[PDB]
Number of protein chains: 2
Amino acid sequence: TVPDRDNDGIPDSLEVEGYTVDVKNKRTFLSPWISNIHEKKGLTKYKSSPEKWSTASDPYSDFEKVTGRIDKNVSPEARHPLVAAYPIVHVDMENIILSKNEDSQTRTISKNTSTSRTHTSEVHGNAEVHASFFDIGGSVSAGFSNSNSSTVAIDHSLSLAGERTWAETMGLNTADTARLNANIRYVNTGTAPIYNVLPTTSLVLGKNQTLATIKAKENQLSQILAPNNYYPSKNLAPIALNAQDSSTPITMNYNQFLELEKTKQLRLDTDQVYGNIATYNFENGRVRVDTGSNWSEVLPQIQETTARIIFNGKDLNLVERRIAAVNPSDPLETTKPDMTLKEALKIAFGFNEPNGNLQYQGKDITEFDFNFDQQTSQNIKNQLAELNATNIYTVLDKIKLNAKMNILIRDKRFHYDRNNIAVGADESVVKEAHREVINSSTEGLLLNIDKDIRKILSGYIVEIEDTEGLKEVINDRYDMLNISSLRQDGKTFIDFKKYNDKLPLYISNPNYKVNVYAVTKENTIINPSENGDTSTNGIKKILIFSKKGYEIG
Amino acid sequence: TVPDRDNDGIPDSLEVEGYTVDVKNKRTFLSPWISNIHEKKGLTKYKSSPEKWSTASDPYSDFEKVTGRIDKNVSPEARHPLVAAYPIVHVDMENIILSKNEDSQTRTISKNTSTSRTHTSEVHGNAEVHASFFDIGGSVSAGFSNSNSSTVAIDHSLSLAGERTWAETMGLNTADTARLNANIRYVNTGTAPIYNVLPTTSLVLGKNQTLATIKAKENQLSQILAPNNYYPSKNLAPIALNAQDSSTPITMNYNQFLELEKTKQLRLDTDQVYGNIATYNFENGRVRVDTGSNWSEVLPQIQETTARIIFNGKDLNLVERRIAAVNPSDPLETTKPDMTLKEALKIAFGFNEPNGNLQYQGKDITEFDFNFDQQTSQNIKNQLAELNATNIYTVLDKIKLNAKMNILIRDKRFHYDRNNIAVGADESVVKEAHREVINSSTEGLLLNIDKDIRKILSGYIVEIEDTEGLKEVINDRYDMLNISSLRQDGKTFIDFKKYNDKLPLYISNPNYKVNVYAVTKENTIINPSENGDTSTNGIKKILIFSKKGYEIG
Ligand SMILES: [Ca+2]
Ligand SMILES: [Ca+2]
Ligand SMILES: [Ca+2]
Ligand SMILES: [Ca+2]
C-alpha cells in the first residue's frame, strides 16, 4: 500500500523529498535521490508535488514526463515536472508583394520582411491613458501578459533598377486601391506540439487598422507543429495570403498605404486557440489525440500556477517558459516544490554551474538584465529586504519564486526597443565583432562576423577618404545600405559592387582610404527627410573598416 | 465511517463547527479550527453547510474551493465556501463613429465614450406607474434586481477644427439616415470565468428604442473571459459593431439622431446566457468543460440563496458579490452557516479589523452609505428593534443576513445619480485633492490629482482675473472643458494650450490672476441653452487653481 495521493505513479515520499528515473539492465527504475551514486551517473534530482497529476498543470503526468512515457514531441527541458510543457505559436512573414487592385508584369514591388516574436513593454511616464488604467484587472496590462504578437519589418532597400516612390512605382492615386499578398509560416516556439487546429492570427497595421484575419481552416492540416519548428517545414512551400485556398482579397486605400510606406512594418496578433492534445496510453503505449482535452482548456491553469520567464540567450529571440511556482493562497499549489530563481533558470533554459558560477553556455548570469512587473518587482524587492543585499546576482539562489510571477532575463550587451527586440549595441562591441578580415578585394569584404551582432545591423556604408580629408561615398542613399550577404560557410560577405553598377570600386590613388560603416537598426532610416535628402548624410554610422588601397588588391 | 451527508469531502462535524485547509510537509491537511495554532499561521475559519455540495450553489464543491482543487480562474475571495462564485459580464464601449448612410473622408465625427456598470434605482415619489406596480412579483422591481446594464456617455467636446452642429457636420436632413459603428469589449466583473458562449447584449437608446442587438456568434471564441478581465484582452483589437464578421448595418432616422445629440448617451442591456462551466476532475486533476452544466441552469439557484451586496470601494465601480445567506423557510438552506453583515463584508470584499475597527483598506466602514430594498429594509429594521440601537454601524457584527437580501454599500464622499454612478462630490473634497502642484507653466498644470475624484470631473475652465475684477476665460465654451489628460506616471496634467491655438496663455500683466476651475459631471452641460449660449457662463464651476503670474513662469 505505497502512498500516492496524486495517483500519478510516483509515491509521495519520493515526489516530495526527491527522486529520479534510471535504467538498470534494460529496465527502468524510479528511485529516490542518492547524492552518492546518482549525482555521478548524471541523473537529475526530480522533485514534484505529491498531490498534483502534472505539477505544471499541463496534460502530462509528472510520471509520464520523468519516465519518458509521453508524446515524444514534448520538449526536453519540459520533460521535467516543474517545466510547463505547452505550445507557443506565432506567425513569421518571410516576404510581401504590393500592387494595384484590378499588363501588370513590371508594376509591382516584391520586398522581403523580417519578423520576430515581440514582447511589448509599457510606455515611459506621460502617456494619455484612460482613467481605467488604475483599476483592478482593468487596463493593468502590467507590462507584459499572455498573448502572441510578432512584428514584421519590410525591406526598405531597392530590388529593381533605379526605382523611386513606392506610390508611382505601382501607379496609385487617391482614387485607387492597393492589394497585399505575402508568404508566411506558423512557428511553434513553445515546449509542446499542436496537432491540428491552427491559431486565428490577425494582421494589424499601425495601432488598430486590422488589414485582414487569417484563420486557415481547421483539420485541413494533419502535419504537426512541433516545438522549435516552422509550420510548413522550412523545406517546403510557405503559406500565401489571399492567393488561393477565398473570394475577398486585401484592400488598403491611399491614406492607409502611405502609412505603410511611412513605417514599412506590420504586426501579427495571434490567438491561442491551439488544437486538441496528444496523450499517452499506458495500455498499449501509443500516443493518440484526445478529442476531449484541448489546450484552450488546459492552458489557463498553467498560466495561473507558473513563474514565467522570458529569455534571449539561445539567440536574440525572446523565449518563454513557465516553471512550477508555488502560491500561498492555494493549499494545493502549496504542494508544489519550492522554486529558486537560480534552479528555475537552470532547468527552464539551461544555465549551469562550471566551477561555482552561474552562466548560460559561457555567458555569465551577470551579463543579462532582469526585468519584472509591478507585482513581481515588489515580491522580489521584499525578499532582498529580508535578506539584506543590494546586488541580486548574489542571492540569486535564494530568491523564491511564486506563481503568476513574470520575469524577463535579457542580454545586457544590446539596446532594445519598445517590443524588447535587439536593435543595436554600443560601438565597443560592433567593432570587436568585425576584428576578423578574410578576403580583401576591390569587389567586397569577407569577414567572420558574429551571427548575433550582425542581426542588429541594417546595412553598411562605403566611402573613400582623400589623403587630406574627403568624403566620397559609393552607396550614398538611405536605401543603398543593404549589402552584407551571408554565406552558408558561416561568414558574412559584403559587396561594394551591388551598388556601383556591377563594377568594382574605383581606387583613384592606391594611397587613399577605403571606409566601410555599419548602421544599427535603431539608427538606420527608411525614408527621405522632410525635403528629399536621399543620402547617407544624416546617419549615425560606425567605423567598421578602414584600410589603405595597397593592402587590398 | 466518518460522516459526510453532502458527500463533499469535508466531514459534517468540520463543515458545521469549523475548519481550514493547511499544508504540512508538502501535503495538505483539512483540519478543524484551532484558535490556538491556526489563527497564528494566518489560515481562515471556514464554516460551510454539511448538507450541501457547494453552499453557494455554484458549480464548485465546498471542498474543491477551500482545497484549491478547482478551476484556477475562480476568483480568490470566491474560493471561500460562502462566497458565490459566478460570472458577471457587461459590455464596455470605448468609442463610436457617426456618419451618413450611403467622398466621405471629412464628413464624420469619431468621439470617445465612457461606459460603466449601472445599478438603476427606483424613482422619487410621483412617477406615473401602471396599477400593476403594487401587485405580487409583478412590476415590483424592488429597487434593484438581477440583470446587466451598462451606460455609455459620449464625449461632447471637439476633436477637429472649429466644428459645429453635429447634424450639418455629417450632412443630415429629414430625408437622410445616419449609421452608427463602435468598438466594444465584453468585461467580466464576476468571480467565475465564462468559457465560450457570449451574452446577447442589446444596445438601447433613450428608454426603449432598441438600436441593435449584438449577439456575436457562439463557440467562435475559445478565449476565456476571466474575472476582472476584458473580453479581447485590453492589449488586443476591440470588437467593432456592424463593421464586419453581417449585411444589415445600423439605422437611425433624424428624430432618433437628434435625441442622441440631446443626451449624448446610450445603454447596453446584456443578458446572462453565459457558456457551459469548467469543472474539476479528482481523477487526473484536469479542468474540463462539462457540456452538460451551463450557468443559465446553475445561476438561478445562487440568486435564490444568497445575500447580494453591491459595493464601490475598490474603485468607483459597482461590484456585485453574493454570500451564502440562510433562509428560514428552506430546511436545507437552514443548514448554511449563520451570516453577519460584518463577516459578509469581510470575505465578500476585503474589509478587515486593524485595532478593533472595521475598515476597507483604510477607509472606515462609517464612510459608506448602506442601501436596501423594501424587503431587506424591514428585515433589518426589525433586527435593530429587537437589539435596541439606532446607529447600525454599532451592531454591524450582529445584523443577521438572510437569502434574497439585497444590499448596496457605497462611498459616502460622492453624490450619485439614478444609476448609482459617481457624479461629483462636495467642494471641500474636490479642492482637497488638488492641493498638490508639481509644475507651473504658461502652458499647463501638473498635479498629483487623486485617481478617484478626477473620475467625477467633466473638465476644467481657465480664466484670468484683473487686479480689480475681470472675467476673461480662455476656453469659453461648453465643449472646451476637455483639457485634463492623465500621464502614466500617475499624475493628472492640464493643458491650456489645447484651446488657445497651440500657443500658451497670455499674461497681459504678471500681477494678474490665472484661474482654473473643475466641472463635476452632475453640473457640466453638453449642449447650448435655449438660445445659443455656447459659453461657460451658466456653469457651476469650482475654484481649483488661483495663483499669481509671477509664481508660474
Ligand atoms: Ca505522486
Ligand atoms: Ca504528482
Ligand atoms: Ca460535508
Ligand atoms: Ca457541504
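In order, the residues displayed for chain A correspond to 203-304, 312-454, 457-764 in Swiss-Prot numbering, which applies throughout.
Every residue gets a Cβ built from N, Cα and C, even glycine.
Long-range Cβ neighbours of A:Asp210 (Ca(2+) 1 binding site) (same chain, at least 6 residues apart, Cβ-Cβ under 8 Å): A:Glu217, A:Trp255, A:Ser263, A:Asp264, A:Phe265. Taken from Swiss-Prot, the feature Ca(2+) 1 binding site applies to A:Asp206, A:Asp208, A:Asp210, A:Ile212, A:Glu217, supported by experimental evidence.
Taken from Swiss-Prot, the feature Ca(2+) 2 binding site covers A:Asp208, A:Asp210, A:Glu217, A:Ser251, A:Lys254, A:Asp264. Annotation note: A:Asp208 (Ca(2+) 1 binding site) sits in a coil segment as assigned by DSSP.
Remark: A:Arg207 (mutagenesis position) has A:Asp214, A:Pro252, A:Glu253 as non-local neighbours, by Cβ distance under 8 Å and separation of at least 6 in sequence. Swiss-Prot gives this note for the published mutagenesis A:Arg207 to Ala: Abolished interaction with LF.
The note that Swiss-Prot attaches to the published mutagenesis A:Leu216 to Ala is: Decrease in the ability to bind to LF and partially toxic at high concentrations. Following the DSSP three-state reduction, the secondary structure of A:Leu216 (mutagenesis position) is helix. For A:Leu216 (mutagenesis position), the Cβ neighbour count at a 10 Å cut-off comes to 22, with all displayed protein chains included.
Among the mutagenesis entries in Swiss-Prot is A:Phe231 to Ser, noted as: Does not affect significantly interaction with LF, while it impairs tranlocation of LF. In the three-state DSSP assignment, the secondary structure recorded for A:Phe231 (mutagenesis position) is strand.
Here Swiss-Prot notes a mutagenesis experiment, A:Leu232 to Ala, with the remark: Loss of ability to bind to LF and completely non-toxic.
Here Swiss-Prot describes A:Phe265 to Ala as a published mutagenesis experiment; the accompanying note says: No effect on LF-binding ability and as toxic as the wild-type. Within 10 Å of the C-beta of A:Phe265 (mutagenesis position) there are 24 other C-beta atoms, taking all protein chains into account. According to its DSSP assignment, A:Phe265 (mutagenesis position) is helical.
Taken residue by residue with DSSP, A:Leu381 (mutagenesis position) is part of neither helix nor strand, so it is coil. Here the residue is the original one, but Swiss-Prot notes a mutagenesis experiment at this spot, A:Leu381 to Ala: Loss of toxicity probably due to faulty membrane insertion or translocation of LF/EF into the cytosol.
Within the same chain, residues at least 6 positions away in sequence whose Cβ sits under 8 Å from that of A:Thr409 (mutagenesis position) are A:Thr422, A:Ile423, A:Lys424, A:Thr481, A:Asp482, A:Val484. Among the mutagenesis entries in Swiss-Prot is A:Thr409 to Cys, noted as: Loss of capability to undergo conformational changes that lead to pore formation and translocation.
When Cβ atoms from all protein chains are considered, those within 10 Å of A:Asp541 (mutagenesis position) total 23, not counting its own. DSSP classifies A:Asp541 (mutagenesis position) as coil under the three-state reduction. For the mutagenesis of A:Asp541 to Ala, Swiss-Prot gives this note: Loss of heptamerization capability. The structure shown keeps the original residue.
The DSSP secondary structure for A:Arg621 (mutagenesis position) is strand. According to Swiss-Prot, the mutagenesis experiment A:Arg621 to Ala carries the annotation: No effect.
The mutagenesis experiment A:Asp712 to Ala is recorded by Swiss-Prot, whose note states: Loss of toxicity due to decrease in cell binding. A coil conformation is recorded for A:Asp712 (mutagenesis position) in the three-state DSSP classification, outside any helix or strand. Sequence-distant neighbours of A:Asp712 (mutagenesis position) (same chain, six or more apart, CB under 8 Å from its CB) are absent.
A:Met295 (variant position) counts 23 other C-beta atoms within 10 Å of its own C-beta, drawing on all protein chains shown. Record note (Swiss-Prot) on the natural variant A:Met295 to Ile: In strain: PAI.
Counting every protein chain shown, the number of other Cβ atoms lying within 10 Å of the Cβ of A:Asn392 (variant position) is 19. Quoted from Swiss-Prot, the note attached to the natural variant A:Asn392 to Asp states: In strain: PAI.
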Under 8 Å by Cβ from A:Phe231 (mutagenesis position), counting only residues of that chain that are 6 or more apart: A:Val223, A:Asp224, A:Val225
In the same chain, which residues outside the set A:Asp206, A:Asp208, A:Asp210, A:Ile212, A:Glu217 have their CB within 8 A of the centroid of the CB atoms that define the Ca(2+) 1 site? A:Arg207, A:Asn209, A:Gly211, A:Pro213, A:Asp214, A:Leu216, A:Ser250, A:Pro252, A:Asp264, A:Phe265
My understanding is the cutoff is Cβ-Cβ under 8 Å with a sequence separation of 6 or more in the same chain; which residues meet that for A:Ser251 (Ca(2+) 2 binding site)? A:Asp208, A:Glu217, A:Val218, A:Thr257, A:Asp264, A:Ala535, A:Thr546, A:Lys547, A:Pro548
Which of A:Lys254, A:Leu381, A:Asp541, A:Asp712 (recorded positions) reach within a Cβ distance of under 8 Å of chain B? A:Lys254, A:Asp541
Which residues does A:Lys254 (Ca(2+) 2 binding site) neighbour through Cβ under 8 Å, counting only same-chain ones at least six apart? A:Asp208, A:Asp264, A:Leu543, A:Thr546, A:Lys547
Cβ under 6 Å from an atom of ligand 2: which of these mutagenesis positions qualify? The list is A:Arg207, A:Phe231, A:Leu232, A:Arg621. none
How many Å lie between the Cα of A:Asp541 (mutagenesis position) and the Cα of A:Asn392 (variant position)? 46
Among the recorded positions A:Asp206, A:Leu216, A:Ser251, A:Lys254, A:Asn392, A:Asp712, name every one whose Cβ is found under 6 angstroms from ligand 1, counting any of its atoms. A:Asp206
Checking the recorded positions A:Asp206, A:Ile212, A:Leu216, A:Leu232, A:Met295, A:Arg621, which are within 10 Å of A:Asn392 (variant position) at the Cα level? A:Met295
Cα within 10 Å of A:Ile212 (Ca(2+) 1 binding site) is the criterion; apply it to the recorded positions A:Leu232, A:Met295, A:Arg621 and give the hits in sequence order. A:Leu232
Give the sequence-ordered set of same-chain residues, not counting A:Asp208, A:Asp210, A:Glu217, A:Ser251, A:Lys254, A:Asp264, with Cβ within 8 Å of the centre of the Cβ atoms defining the Ca(2+) 2 site. A:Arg207, A:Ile212, A:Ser250, A:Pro252, A:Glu253, A:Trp255, A:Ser256, A:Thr257, A:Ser263, A:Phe265, A:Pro283, A:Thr546
